[PDB]
Amino acid sequence: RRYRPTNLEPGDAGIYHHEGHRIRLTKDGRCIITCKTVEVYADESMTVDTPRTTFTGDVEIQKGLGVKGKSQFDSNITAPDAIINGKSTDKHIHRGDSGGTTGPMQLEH
Amino acid sequence: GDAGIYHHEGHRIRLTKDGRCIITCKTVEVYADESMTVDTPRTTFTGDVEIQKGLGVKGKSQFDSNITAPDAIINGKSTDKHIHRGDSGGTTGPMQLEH
Amino acid sequence: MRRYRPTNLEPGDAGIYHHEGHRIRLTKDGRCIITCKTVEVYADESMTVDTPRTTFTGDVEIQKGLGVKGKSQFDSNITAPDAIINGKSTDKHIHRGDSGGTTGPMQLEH
Ligand SMILES: [Ca+2]
Ligand SMILES: [Cl-]
Ligand SMILES: [Fe+3]
């Protein structure tokens with residue numbers, strides 16, 4: 001897919017490359033960047049301060065993730081372990097129905 | 001002096017002292033037909049984030065509030081369908097709703 | 001940081017450039033490059049990134065909620081106060097036991 005819009009409106013402000021990619025400010029408070037690739041090199045940090053950020057594609061995080069609010073995953077997640085309320089899911093047990101202990105989490109069957 | 005681009009309505013992109021790049025607007029739309037790469041030690045979103053395809057995380061993840069998912073495959077084992085060796089040497093049934 | 005990359009101005013470049021050396025540059029072959037110490041984006045309503053893949057080389061912190069439509073692969077441990085899996089609390093889940101009764105809730109590993 002190639003998307004290099006060229007329309008301009010009265011009052012637009014921008015940075016424009018002759019190949020067609022650009023950064024544009026236009027009416028109704030909109031900033032629109034249209035290009036092949038965006039690279040950000042920020043020595044210290046990037047902050048995105050907005051009520052909602054949406055990524056339409058895949059996201060890869062090469063170090064860690066922290067989330068303060070609730071997370072909703074619509075498809076399966078995979079992890080080597082999930083520590084849930086201090087308890088390893090991989091190795092958790094239960095008090096069994098005869099008052100002993102079960103073995104650890106096992107493969108479905 | 002600063003460098004920047006400014007719209008009459010008030011939104012702008014500015015470069016200013018101490019290596020700051022500042023974008024201030026109502027909406028930001030980034031269209032990148034191939035990819036976006038953000039090379040920085042820490043990225044912080046102050047609001048919600050929605051990812052419409054998949055997520056991959058190499059490092060540890062810390063969720064401070066509950067997560068929800070149709071299944072979590074933990075060390076190769078379905079959480080939704082997992083069982084245990086029972087306390088009498090048989091097998092339990094699969095994960096069931098809390099009592 | 002990834003260094004040793006081309007940074008010299010080419011014919012046709014368009015940008016904004018601060019005296020200190022940070023910059024936003026558009027260069028050949030459809031490339032946009034932001035180089036600085038800090039990036040601060042503020043969008044009063046929303047930000048949308050429409051791209052097949054977004055990569056963050058460092059840590060990410062999300063201060064409100066996260067939603068993911070596709071599959072998620074976590075290569076290291078995750079931690080949460082609870083995981084509601086197919087409608088069932090992981091923290092509090094039970095099983096039918098091996099003797100016709102029911103087990104207690106999830107307990108710490110041995
Ligand atoms: Ca039993
Ligand atoms: Cl049992
Ligand atoms: Fe269990």
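Just so you know, the numbers here start at 1 and follow the chain as drawn.
Yeah, the Cβs are placed from backbone N, Cα and C, and that goes for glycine too.
Annotation comment: Swiss-Prot describes A:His92, A:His94 as Fe cation binding site. Taken from Swiss-Prot, the feature Ca(2+) binding site applies to A:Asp97, A:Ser98. Annotated chloride binding site per Swiss-Prot: A:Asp97, in sequence order. For the mutagenesis result A:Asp97 to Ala (Swiss-Prot position 188), the note given in Swiss-Prot is Loss of membrane-binding ability.
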Integer Å distance between the CA atoms belonging to A:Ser98 (Ca(2+) binding site) and A:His92 (Fe cation binding site): 18
Recorded positions close to ligand 1 - of A:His92, A:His94, A:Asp97, A:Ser98, only those whose C-beta is under 6 Å away: A:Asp97, A:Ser98
Fewest other Cβ within 10 angstroms of its own Cβ, chosen from the binding-site residues A:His92, A:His94, A:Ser98: A:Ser98
Those recorded positions in A:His92, A:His94, A:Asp97 whose CB falls under 6 A of ligand 2, listed in sequence order: A:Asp97
Structural state of A:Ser98 (Ca(2+) binding site), classified by DSSP into three states: coil
Secondary structure of A:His92 (Fe cation binding site) (DSSP, helix/strand/coil): coil
Cβ packing number for A:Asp97 (mutagenesis position), 10 Å threshold: 23
